[PDB]
Amino acid sequence: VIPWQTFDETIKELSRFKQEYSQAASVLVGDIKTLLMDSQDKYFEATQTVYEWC
Amino acid sequence: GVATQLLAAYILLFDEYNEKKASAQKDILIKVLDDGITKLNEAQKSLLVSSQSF
């Protein structure tokens, strides 16, 4: 008379969607952060080399 | 610590042109500056890799 198992299955499905996409997005944003810091290190090295030559 | 005394020796000895020590002073200057350029370049490369490690 009270459908509790379908309620639990719906809650677990709508939670599993969000868990999956948080786990998928966090690693990719953390990789973009590393790339953006390595680019700044290469930029600093190149501009400092040209400045020291000039 | 070595460079700031060898250059002061250069200024002290050659207020007038001492032709006897002129052939060795050039070798001393070339040796100490070629040592210094290599040490400063290796120090900058080491600090760059240490900055890129994070």
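Numbers in chain B track Swiss-Prot; the residues on display, in order, are 88-141.
Looks like electron microscopy, 3.2 Å, at least that's what the header says.
Here the Cβ of each residue, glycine as well, is placed from N, Cα and C on the backbone.
Swiss-Prot documents B:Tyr97 to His as a published mutagenesis change and attaches the note Strongly reduces cytotoxic activity.
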List, in sequence order, the same-chain residues at least six positions removed whose CB sits under 8 Å from that of B:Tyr97 (mutagenesis position)?
B:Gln112, B:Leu116
For B:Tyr97 (mutagenesis position), what is the secondary structure by DSSP, using just helix, strand and coil?
helix
